[PDB]
There are 2 protein chains.
Amino acid sequence: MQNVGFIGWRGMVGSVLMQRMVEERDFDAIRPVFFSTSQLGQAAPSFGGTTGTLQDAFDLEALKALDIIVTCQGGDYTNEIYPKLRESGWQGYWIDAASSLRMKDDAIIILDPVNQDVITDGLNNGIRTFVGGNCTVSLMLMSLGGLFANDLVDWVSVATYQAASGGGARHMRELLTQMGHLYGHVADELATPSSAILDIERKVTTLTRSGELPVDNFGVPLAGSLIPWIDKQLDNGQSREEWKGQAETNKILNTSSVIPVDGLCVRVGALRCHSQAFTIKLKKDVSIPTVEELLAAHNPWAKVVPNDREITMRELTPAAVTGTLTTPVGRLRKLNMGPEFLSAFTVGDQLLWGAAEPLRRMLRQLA
Amino acid sequence: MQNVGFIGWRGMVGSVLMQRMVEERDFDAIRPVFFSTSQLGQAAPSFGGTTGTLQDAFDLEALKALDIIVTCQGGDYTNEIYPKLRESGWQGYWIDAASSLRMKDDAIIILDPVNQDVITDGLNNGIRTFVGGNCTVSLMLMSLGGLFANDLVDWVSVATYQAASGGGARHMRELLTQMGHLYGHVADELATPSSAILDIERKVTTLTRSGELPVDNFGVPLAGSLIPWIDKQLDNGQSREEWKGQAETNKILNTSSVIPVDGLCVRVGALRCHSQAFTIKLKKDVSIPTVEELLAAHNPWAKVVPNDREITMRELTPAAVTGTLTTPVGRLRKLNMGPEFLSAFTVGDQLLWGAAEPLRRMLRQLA
């Protein structure tokens, strides 16, 4: 049995990972060791039917004793610990959810249902660092994997509807709380049938701009609004979120020719699901039936939602997808621009395939 | 003074119209006659100053007696009344918010800041029917008018984030009520700092699918979600909202060559503002500072928000636009696919330029 250490397993992403591992009984085949900074010496979570004690996440000697490290602790932690281990000669496997190491030449971005070939090769070539890809790119490739796998993509233009979970636990609470303020502010008139909507809307619009809304985490209001800018501004005018699309998609698929991927990343009032609108340029005129076939064939999670009104409203929404491993694709049809212009709308839970799932699957291969 | 008849001036769109006409004192240069389907014969509102009474909206004689008819009543009304009045020989002016007559050869889609030239031509070529354009297209053109005016657009791919006001006053109340349900369901947990975010989320996700959420108007939940399908399903796999994109843009602009306009229309948890993400292909490599100048110079409502993080967060959002006449454009830059690819994000109030404002302005041109 491999000695696998877990860091940040009590965080939001870490908690989902634990849930998933318990659910898949991933703890049976390994010897889990839980790390922390707080309740040291105190009994481990015992998820792995283990009766051990919590280790010091910053004790290098304890980390070096591991065969595999799985962290959902974050970039600050990865940035402090990873180089110390590598430089100390540690050659165990490092599985990470943080973006820190994604673009390193000795690290592979993991999304096995999409790039197991890249993973296996790297494995056979000494790569011992596997990093999960950005939630947006990860969900996109899980849904449109069949198109890429068949080398049908010339370029991709995206428009996202990103969930608060991408920001974090505090962000999600902030979104729900604002929903509370907005409704509570007009609770009575909403209960009065004769009340005028313009009177109701007037009050909520005013409250939204008043400054009373709790916006510590997002900076500005999210409930009833949206924010067309996700994280750091770059010189080319992209936000770091938009920049990842091309960099990560191409590194994951391990392309030879760069596939242009760009668009606008928008934060919306959803909790865990990221929905994406696509304008995909195909290299050849492929029929929609053929397209639906390739897509559905790539993996079991890419559920193709027929392009019909009723079923779309039922299945292609955050409401239908939250908490599930399904990454549906719908609204597939050709755009007026031409037979080579394809439209697609995807939805996917940010914390599963967009965060914890890829990590869980990789450990399994190393177990 | 022209005798102007108002139909459905008590509905939501009609109420905004009445509010705007009062703000600009548009009732002074006209003889307003207020109609109703409800109680007739009763006194008229004092917005018009008149000491008149409410007439019968279905009384063809009373309607024939007018010089101009401004109705926010709806397609059903229009489909019955309009053809009758036209058949009885009525040549007065008919200003409609409903989409019914938009594509008639004897009608012009009005958005004067964008196509005044066309409104004047038809106004000289015997056109007596002017209809407001689809909220999505009106707003797009108000923000992106500069690029179109200068004939720089090859095609346009859109991904919209549409507000509930587009659906109606019931839809807006439904959205807000849903926010109340979601929050109330986890009100206590949110108030408990120590509560687990995943428990809070699990509760909300289950409630959303419980069927306990009032969804009479949108069919499925909207709060915390989104619906990638708006209105009737067309045979080309396009929804009617998506179909209006190319149909209305070209008629409004009265193009000599069809400009392809297509994409996905999505309903989101917003009250009055429609936001839209664009991938615009330009006919020629134009610089961003230029594009910025062309857009800002087309009309005073097309505010160009610099492609910078802080201001974008504060100025290019529904929170910053609801209730104003401003139709901002931001996130302008070249996409990875090439220098002829322009990205743009716009926000606009659905009830003003998207509904009431074009009518008010047209009426003012005929007084």
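Cβ from N, Cα, C; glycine included.
Marked as active site, acyl-thioester intermediate by Swiss-Prot: A:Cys135. Proximity of A:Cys135 (mutagenesis position) to non-local residues of its own chain (separation of 6 or more, Cβ distance below 8 Å) is seen for A:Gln162, A:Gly166, A:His274, A:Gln350, A:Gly354, A:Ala355, given in sequence order. According to its DSSP assignment, A:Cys135 (mutagenesis position) is helical.
There are 24 other CB atoms within 10 A of the CB of A:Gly166 (NADP(+) binding site), with all protein chains counted. The annotation NADP(+) binding site is assigned in Swiss-Prot to A:10-13, A:37-38, A:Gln73, A:165-169, A:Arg173, A:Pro193, A:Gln350.
The Cβ neighbour count for A:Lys244 (phosphate binding site), using a 10 Å radius over every protein chain in view, is 24. Under the heading phosphate binding site, Swiss-Prot lists A:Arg102, A:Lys244.
The substrate binding site annotation in Swiss-Prot covers A:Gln162, A:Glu241, A:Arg267. In sequence order, A:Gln162, A:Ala164, A:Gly166, A:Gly167, A:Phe218, A:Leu222, A:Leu226, A:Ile227, A:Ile230 are the residues near A:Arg267 (substrate binding site), counting only same-chain partners six or more apart with C-beta under 8 A.
The note that Swiss-Prot attaches to the published mutagenesis A:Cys135 to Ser is: 99.7% loss of activity.
Looking at Swiss-Prot, you'll find the mutagenesis A:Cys135 to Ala noted as follows: Complete loss of activity.
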Which same-chain residues, if any, lie at least 6 apart from A:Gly168 (NADP(+) binding site) yet have Cβ under 8 Å of it: A:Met12, A:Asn217
Surrounding CB atoms that lie within 10 Å of the CB of A:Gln350 (NADP(+) binding site), all protein chains: 26
Shortest C-alpha distance to A:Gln73 (NADP(+) binding site) - which of the binding-site residues A:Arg102, A:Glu241, A:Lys244: A:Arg102
Subset of binding-site residues A:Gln162, A:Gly168, A:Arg173, A:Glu241, A:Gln350 within reach of chain B (CB-CB under 8 A): A:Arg173
Nearest of the binding-site residues (A:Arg10, A:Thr37, A:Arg102, A:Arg173) to A:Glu241 (substrate binding site), judged by Cα-Cα distance: A:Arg102
Cα-Cα distance, maximum over A:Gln162, A:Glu241, A:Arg267, record's substrate binders, Å: 11
